[PDB]
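The structure under discussion is supplied below as structure tokens; questions concerning it will follow.
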Amino acid sequence: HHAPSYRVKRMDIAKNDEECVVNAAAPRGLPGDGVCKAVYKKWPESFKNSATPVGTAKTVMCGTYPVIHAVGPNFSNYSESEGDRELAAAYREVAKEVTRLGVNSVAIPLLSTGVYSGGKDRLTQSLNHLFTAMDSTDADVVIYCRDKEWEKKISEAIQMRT
Ligand SMILES: Nc1ncnc2c1ncn2[C@@H]1O[C@H](COP(=O)(O)OP(=O)(O)OC[C@H]2O[C@@H](O)[C@H](O)[C@@H]2O)[C@@H](O)[C@H]1O
């Protein structure tokens, strides 16, 4: 009867202490410069056939460690309304994969808030879609970020719901 939790840590997600990781991935499965740079350095084997459409997630094992490649929309290319829909959908697929995998915990970044943000601050938009998808799972969720002001805002959002 474990109590599922949310936490946020400001550090490289490749150093996570959870049972699986979510990559903020690209649709063609190519290595990138954000989270995906770290994921490719740490779990390169998980990039075999990791390509998957925008708005979806695809899990590839590195050994027995699952890497869930979730592809948020690039808001430079999508309208605000369609990009919002694809971002929500990518997180829904993450929740389904976390559940299917049976893991007790997952390390997760904020999708579409960096390289794919279209130059806008999307912390709240992305975090709220994360909660909408993950709230109904019972895995411990650890959100990884790099910006010190974002850490505070994410922490505040978590705490105000408890
Ligand atoms: N190693 C990291 N650990 C934790 N957070 C990180 C890390 N690297 C970046 N971040 C932060 O994670 C959030 C998501 O940013 P991106 O990784 O750039 O993801 P996204 O906006 O979804 O862009 C995906 C695209 O970037 C490429 O890396 C990827 O291959 C894809 O083409 C941002 O707030 C970013 O500052």
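Residue 1 is the first one shown; counting continues down the chain.
Header says: X-ray crystallography, 1.4 Å.
Note that Cβ sites are derived from N, Cα and C of the backbone, with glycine treated the same way.
Below, the features straight out of Swiss-Prot:
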MUTAGEN   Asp12 to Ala (Swiss-Prot position 1343)  Partial loss of ADP-ribose 1'' phosphate phosphatase activity
MUTAGEN   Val35 to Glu or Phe (Swiss-Prot position 1366)  Almost complete loss of mono-ADP-ribosylhydrolase activity
MUTAGEN   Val35 to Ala (Swiss-Prot position 1366)  Partial loss of mono-ADP-ribosylhydrolase activity
MUTAGEN   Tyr116 to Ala (Swiss-Prot position 1447)  Partial loss of mono-ADP-ribosylhydrolase activity; complete loss of ADP-ribose 1'' phosphate phosphatase activity
MUTAGEN   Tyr116 to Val or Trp (Swiss-Prot position 1447)  Almost complete loss of mono-ADP-ribosylhydrolase activity
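Distances, neighbours, how buried they are, the whole picture for these features please.
The Cβ of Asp12 (mutagenesis position) lies under 8 Å from the Cβ of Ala38, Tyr144, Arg146, each of these being in the same chain and 6 or more residues away along the sequence.
Under 8 Å, Cβ to Cβ, and six or more positions away along its own chain, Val35 (mutagenesis position) finds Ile13, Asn23, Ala24, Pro109, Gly114, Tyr144.
In this structure, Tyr116 (mutagenesis position) belongs to neither helix nor strand by DSSP; it is coil.
The Cβ of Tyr116 (mutagenesis position) lies under 8 Å from the Cβ of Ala24, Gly72, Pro73, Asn74, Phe75, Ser76, each of which sits 6+ residues away along the same chain.
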Using DSSP and three states only, what is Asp12 (mutagenesis position)?
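Note: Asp12 (mutagenesis position) is coil by DSSP, not helix or strand.
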